[PDB]
Amino acid sequence: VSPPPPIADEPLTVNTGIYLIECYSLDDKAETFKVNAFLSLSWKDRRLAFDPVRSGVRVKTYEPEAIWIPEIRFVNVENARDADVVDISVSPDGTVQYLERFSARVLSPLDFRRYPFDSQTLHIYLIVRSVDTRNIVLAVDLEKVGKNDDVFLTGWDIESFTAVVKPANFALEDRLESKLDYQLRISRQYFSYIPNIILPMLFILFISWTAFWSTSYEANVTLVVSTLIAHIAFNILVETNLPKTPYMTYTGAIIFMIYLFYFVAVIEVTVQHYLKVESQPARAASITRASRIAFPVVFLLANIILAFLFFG
Amino acid sequence: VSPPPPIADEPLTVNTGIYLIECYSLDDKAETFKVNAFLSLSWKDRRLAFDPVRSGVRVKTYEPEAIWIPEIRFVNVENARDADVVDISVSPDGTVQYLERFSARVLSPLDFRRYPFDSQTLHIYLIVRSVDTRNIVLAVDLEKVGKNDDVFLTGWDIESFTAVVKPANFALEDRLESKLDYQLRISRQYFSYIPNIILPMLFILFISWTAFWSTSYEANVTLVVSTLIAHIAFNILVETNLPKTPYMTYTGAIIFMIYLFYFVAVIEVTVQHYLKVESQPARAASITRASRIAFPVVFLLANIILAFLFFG
Amino acid sequence: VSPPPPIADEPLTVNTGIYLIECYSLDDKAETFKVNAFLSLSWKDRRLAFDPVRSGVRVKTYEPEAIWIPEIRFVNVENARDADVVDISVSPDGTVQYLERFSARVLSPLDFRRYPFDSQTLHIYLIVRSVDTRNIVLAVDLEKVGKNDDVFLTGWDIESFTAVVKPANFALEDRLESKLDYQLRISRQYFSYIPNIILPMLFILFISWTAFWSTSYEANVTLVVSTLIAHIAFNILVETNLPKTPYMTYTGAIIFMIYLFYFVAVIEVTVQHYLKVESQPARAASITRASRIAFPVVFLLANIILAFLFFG
Amino acid sequence: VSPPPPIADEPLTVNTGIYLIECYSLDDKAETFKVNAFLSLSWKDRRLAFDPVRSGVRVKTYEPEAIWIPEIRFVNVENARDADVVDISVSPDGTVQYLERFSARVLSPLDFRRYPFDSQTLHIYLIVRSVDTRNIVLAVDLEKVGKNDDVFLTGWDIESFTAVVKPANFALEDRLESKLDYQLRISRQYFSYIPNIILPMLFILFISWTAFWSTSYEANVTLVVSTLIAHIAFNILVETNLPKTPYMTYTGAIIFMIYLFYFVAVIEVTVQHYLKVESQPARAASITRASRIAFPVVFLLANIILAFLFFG
Amino acid sequence: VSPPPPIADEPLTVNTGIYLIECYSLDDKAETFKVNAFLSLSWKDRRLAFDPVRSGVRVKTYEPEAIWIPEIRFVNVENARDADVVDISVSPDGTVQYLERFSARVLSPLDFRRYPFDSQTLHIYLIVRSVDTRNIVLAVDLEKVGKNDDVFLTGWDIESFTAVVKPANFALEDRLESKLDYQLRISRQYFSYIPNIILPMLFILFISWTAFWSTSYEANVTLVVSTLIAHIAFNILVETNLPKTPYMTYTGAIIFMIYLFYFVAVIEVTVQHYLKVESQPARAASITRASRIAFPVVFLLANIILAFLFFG
């Protein structure tokens, strides 16, 4: 039908609010996730009001087809949402209440630069279609914004869920004042990563570092190269969960540094054996005794530098 | 169509019932499962009443779009259920019989705190929103709740499928709702895990422990490091199908313990070689003879303590 | 658009029939398969007795709409079939002819007790629900049951496709239903499994056994442990196919036996070295010479016993 | 609206034609691929004609729904094609032009017996629905068949695309029916296999064959067994892109040959060491000298014999 | 419902334009990328021009249907787009404004000759069919073609999104069609590839090379073969991504060169041992002294030549 008359001079306001029910399947490679929530809606329409004389219930219902309901669209969704109209009730004072239940698939960016200890924010954008007669603006009601007690994400924990009235849509066609942003702040659960990833890597490195206490060339070669193979194998477990990020990461820096340390250890073993063959054992002993202390200290300093760089 | 006439003394009640046909596709990483089942409803409409007189022996059977059907939805589903109506019958007394068949995908948490020998409970929720004229509450028909004898799940065995008879009424978004709970208790079939996982790891550990009866350095190093690599590969296989958790599991604790044991064995081999080279063979012999007994006993005690801690 | 009236109390019969066109995508882990075929029906409706003498000359052909067609469903399917009607024709006496083409994904359990050389049976179930005013039964018409010679399953031999004539009538949800069973017997092609799996395993086992002719500890350790690692990798490649089962299969038994043999070989090598160190070469020589004959004989005996146990 | 009257002496002939647009997703596990093309029909109907007088300048006419259109359905398709009519024109004589555009999934067998150097043939089948009034027989049209130069399949090159008639001696259809065959010939480009999968394996085998130029038992054992492990790893790599096939293959024969050669090499090394320890060095030298020449010649001859057994 | 009538012989032109919103899921093996964007159309239709003075309106809209809208279809898509009309508006002179929102999966070939540092161009094609006697041609509105500044793709740098203004007219199926081309130019981000793939490979190669400063045969064999195994594992990791291409890429050539280098290193070690055994230490010393310098220089020259060949 027709929109409400613009006889009222003030712009038409459509209050809004989303109530989350569940969020699931947050893919990391395509950075896409799904939602299932309640979409509430309300606006004032003085054209179709109600008087208490008809009945004392003070409540009347209507149909989706007979009453003009403004069209609200989602910006970043793969496909249009699935609408299931629930209930509408018209107060005697003209205010209407509109409900819907929808499910969607949302595209949002993710920043994996502190991958084990990162926090992400997921956005949902709302726009409206301007009507010919009057002016349509949006608003947020803090009462209709919330999340259920049974919202869970596998591996994450939800922190909060708010909204803003930002009318700052990128200018395309007369919609540069009719946007809305909903923010979902989440954090990753990182405790399981310690005993599953970090400590075995340190154990393998320390195993390979025992070559500085022996002078047998064959045993040193076996130790170092076999531990290198074990490190390459452990990279497979490191990779089977972490995404295929085409950019720098904390874990990537750690792995590259580990490769560098293995190379330097091989060089040290080679030079020690070569010096010992040339009837210069004192220099070889001095070099290996220096390396015994040099290696862990440099490893710890590089760890500290990297941690300060990425988290500060 | 309009709701049944408000008798102004009692809210409308609806008696539900779910009959399982088969369950399948219990995803472990996403904690989902798929269902196929019946759904039968029943309530009282004061109208549509007719006596058996005037050829009324044939009970009436209307069609959708001609009567009033309550909207009943599942809370924890990815998408709205795909359903098709089977039969609708109206008794001469005034009640109505309703049947339906649906398929759906359900989200439910899982608890892998005892992962090889765990038990899980799965939930299905039914909700209904009170209309603007009449209140609606739910009920349970205990003779229409059950499962086929042919309901099989791959990897699990089914124990019970009941329904809690007490709805949890509450008010949400300025309207009153009633929620039902269905519980499907299952247990895991753990027989396949023993000879495929547990025994080979024990064999590999016992193989790596043979280095205490030897005295050559190269053979000891080869044995221990190669067995460590084999353990890493078995860890690959084990963790290929186990989701990450915020708590500490059983298998993760055991795997970390075995990593610690390998590290300590490497340390002991290095110490023995270093002592032997420095011309103190008696001390090295005493150390290795002590370790021969010390290792299995400590392993046994640690395993027993862990089993008591988790399953106590 | 209403069920035909019975004469006095007799029920109505429908003669079904399925003609396979192609089977594909047989999953072991999911225990499903796909199929598309023809569904043929025929029943009696005497409200439409055609008279060719005066009212027309040719028998009537109808359209899917505005004609009473029995509802037919499949019990063990994930979702409802996607069927397109082909033709409906009415004979002068009153018997209706019907055809349609459909597809679905069928669920049926499998048996893996003889996995390399196992034979399976697959079931498809039809059903129909009795209306209040009429009772409906099902029947088989053997002239429309069959399969195309082009029906090919990748990796299986199709033997027969028959139906059990006698239905199974039962009362479910306070109504009478009838059920039909279609059995499709298939057998696995096992020749590809011999060179791909069986023989490399034997070659690696013999390579491991070749260590009883050597007297060097380092070489024996290298041989046995490297062959164990190769066996672990091949076990991973094999196990990527067979799902976990509550019972014990054949391949699992053979793999466990091979692990046992590896453990015993390691123990033998360790004992031989330990005895040789103590200046008792006679005992070590006797032990290794006895093992040279003991190992293959026991392997052969164990394999024969297992083959008799599982296939007898 | 009505089938054409059987007025002409010969039955009703339709001129068909398929014009490919692009192809993609040639899945090999399911032996299926998707298509996108045009479907142009043509038939004659003297019943309605547009004589060139009385404003008969309109050569063609547009009849979307008030005209008879034969039902053309595919045979080997998972689901019904997604077709939408493009153009409908009626010539003044009576010949009718028809045209659509469809997308579908095809099920055609694949044969990987010469996998690196194989060729395939993909079939698409067309059948027509008979009508009691007039007989309908399919007929190809040479000018309406073809394909774009913009078709492409990843890893394949297209040789030809033609059509031929094929009587339908199948489907047990009690009515007379006709079928059409469309054949697409594709040859795989094998160039990217010689430097990717073949030559590295030759290099690994030749590396393993250098154990015949040494007398050190430990070095020979390490060489041969580590190269066997490398062969297993390369087999794991190769398994990435090959199909999971249930029959014999050329590549499988090559892999089995390589395993056999590794076994024989280990046996030779053991024999040489056993003879050398037994104070018979001349025999060991003779055996090694024989092996140096024997191994490559036998490998080449067996490869020639396998290449003759296949490919002919 | 009817195409606009021509004046005498002139054709009808429609002005198009695509405003990008977001691109994602750029599959390299399948060579597809999903997309969703605004689509705009505009054309002149004088059969429904109005009088602004009498009607009292300055813009006139219509329902989504009940007006003649040209059929615009994409050529290289897997299926028809998921259209969503947003607005139809008309100008007083007769021009029709139009909007639409869609999403689709496109097909486009790629070039992988410079895979780490390559740039690609993606194509979107639009076509229209000539209905009636009114020829239809396309045109580009330069102020509507654009891209959102938030259009992002993971790992790619987006340079431009332009269109070729001149269409291409050709006769398909004895009918004329006009085609437009939309080009999206992107370049790959290569920084993450260097520390992930390039440098570990070099470190492993240098670890292999360190064997020219040694004399012990067992240590050299262990070093070279273990580094070869690690190289095979990294080959697995890299081959996970790249598809099969009929031509030779940069990475494939580099990998083959590395394989050849490993083979030559094994040969050199073998010949050094063979010469030293025959009591000729001087020749072996000279050979190894030469090889120490010879290997890195040859590697550098080969890399330089490859870089000049593929980029010159």
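Numbers in chain E track Swiss-Prot; the residues on display, in order, are 47-358.
Determined via electron microscopy, 3.4 Å.
Note that Cβ sites are derived from N, Cα and C of the backbone, with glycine treated the same way.
According to DSSP, E:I244 (mutagenesis position) sits within a helical segment. Annotation of the published mutagenesis E:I244 to Y in Swiss-Prot: Marked gain of function, with a ten-fold shift of the proton dose-response curve towards lower concentrations; the original residue is retained in the structure shown.
Cβ neighbour count for E:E264 (mutagenesis position) (all protein chains, 10 Å cutoff from its Cβ): 18. According to its DSSP assignment, E:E264 (mutagenesis position) is helical. The note that Swiss-Prot attaches to the published mutagenesis E:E264 to Q or D is: Decreases binding affinity of TBA.
In Swiss-Prot, the entry for mutagenesis E:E264 to A states: Decreases cation selectivity. Decreases the binding affinity of TEA and TBA. Nearly abolishes block by Cd(2+). The structure shown retains the original residue.
In sequence order, the list of same-chain residues 6 or more apart from E:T268 (mutagenesis position) whose Cβ falls under 8 Å from its Cβ is empty. Here the residue is the original one, but Swiss-Prot notes a mutagenesis experiment at this spot, E:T268 to A: Increases the binding affinity of TBA. Weakens block by Cd(2+).
Every protein chain considered, the tally of other Cβ atoms within 10 Å of the Cβ of E:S272 (mutagenesis position) stands at 23. Swiss-Prot gives this note for the published mutagenesis E:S272 to A: Increases the binding affinity of TBA.
Its own atom aside, the Cβ of E:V284 (mutagenesis position) has 16 Cβ atoms within 10 angstroms in the protein chains shown. A helical conformation is recorded for E:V284 (mutagenesis position) in the three-state DSSP classification. Record note (Swiss-Prot), mutagenesis E:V284 to M: Displays an increased sensitivity to propofol but not to desflurane. The unchanged residue is displayed.
Experimental mutagenesis at this site is recorded by Swiss-Prot as E:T297 to A, annotated: Marked gain of function, with a ten-fold shift of the proton dose-response curve towards lower concentrations. Also shows slower apparent rate constants for activation and deactivation. Displays an increased sensitivity to propofol but a decreased sensitivity to desflurane. For E:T297 (mutagenesis position), applying a Cβ distance below 8 Å and a minimum sequence separation of six or more within one chain yields E:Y161, E:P162, E:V284, E:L288.
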Filter the mutagenesis positions E:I244, E:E264, E:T268, E:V284: retain a residue only if its CB is under 8 A from a CB of chain D. Output in sequence order; output 'none' if empty.
E:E264, E:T268
Using Cα coordinates, what distance in whole Å links E:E264 (mutagenesis position) and E:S272 (mutagenesis position)?
12
Distance, E:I244 (mutagenesis position) to E:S272 (mutagenesis position) (CA atoms, angstrom):
19
Are there any residues at least 6 positions away along the chain from E:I244 (mutagenesis position) with a Cβ closer than 8 Å to its Cβ? List them or say none.
none
Would you list the mutagenesis positions among E:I244, E:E264, E:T268, E:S272 that come within less than 8 Å, Cβ to Cβ, of chain A, in the order they occur in the sequence, writing 'none' if nothing qualifies?
E:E264, E:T268, E:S272
Where E:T297 (mutagenesis position) falls in three-state DSSP terms:
helix
